[PDB]
Amino acid sequence: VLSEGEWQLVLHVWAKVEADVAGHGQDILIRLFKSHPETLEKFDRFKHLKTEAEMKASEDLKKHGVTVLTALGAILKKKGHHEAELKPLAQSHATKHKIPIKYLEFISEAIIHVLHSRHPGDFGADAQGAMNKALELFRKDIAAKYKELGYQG
Ligand code: HEM
């Protein structure tokens, strides 16, 4: 579990993300798609996009980034009590979207890179450590639901 002090490091930096959800969501998805091109192939909506410049120009991608970060924020703010929020997400990601757990690890790494670029002063090693723990918790709970339903392990 995270301590109360580690949750406070997480949510302090997240309040800052909430100043510009759309810009954050962009940088994260672009970083994901460039670092791990195979992830872009999951998105019928985005697979036509070939360059970073086309990505940065897509309003629909920016819209999806807000969808993603809003759902994540609602989970973080539950500070681990996130069962009701996380269940619907794991079901759709397992059964509809077919998203490997490994891809959730990839987007976690994208999230941490972008927070580090945008908020150095609020995102030192101790906050980075806390955020890494929160994302691990998120992945571990999703992984449990996947296993239940019989999805890739
Ligand atoms: C932090 C992780 C993520 C969160 C919070 C998240 C959240 C969401 C939300 C809320 C939706 C819309 C409702 C639904 O279908 O459940 C969505 C859709 C989707 N997500 Fe995720 N997602 C995450 C990670 C990923 C990753 C890593 C991928 C793929 C590599 C992925 C692929 C998709 C696809 C294909 C859709 C549907 C897009 C469309 O409308 O066609 N998601 N996600």
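Swiss-Prot numbering applies to chain A: residues 2-154, in that order.
Cβ atoms are placed via backbone N, Cα and C, with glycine included.
According to Swiss-Prot, the feature domain 'Globin' maps to 2-148, an assignment based on sequence analysis.
When secondary structure is read from DSSP and collapsed to three states, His65 (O2 binding site) falls in the helix class. Within the same chain, residues at least 6 positions away in sequence whose Cβ sits under 8 Å from that of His65 (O2 binding site) are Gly26, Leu30, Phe44, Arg46, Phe47. Here Swiss-Prot flags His65 as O2 binding site, drawing on experimental evidence.
Feature annotation from Swiss-Prot assigns nitrite binding site to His65; the stated evidence is similarity to another entry.
In the three-state DSSP reading, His94 (heme b binding site) counts as helix. The annotation heme b binding site is assigned in Swiss-Prot to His94.
Cβ-based neighbour count (10 Å, all protein chains) for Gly122 (variant position) stands at 8. For the natural variant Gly122 to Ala, Swiss-Prot gives this note: In metmyoglobin. The structure shown keeps the original residue.
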Surrounding CB atoms that lie within 10 Å of the CB of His94 (heme b binding site), all protein chains: 19
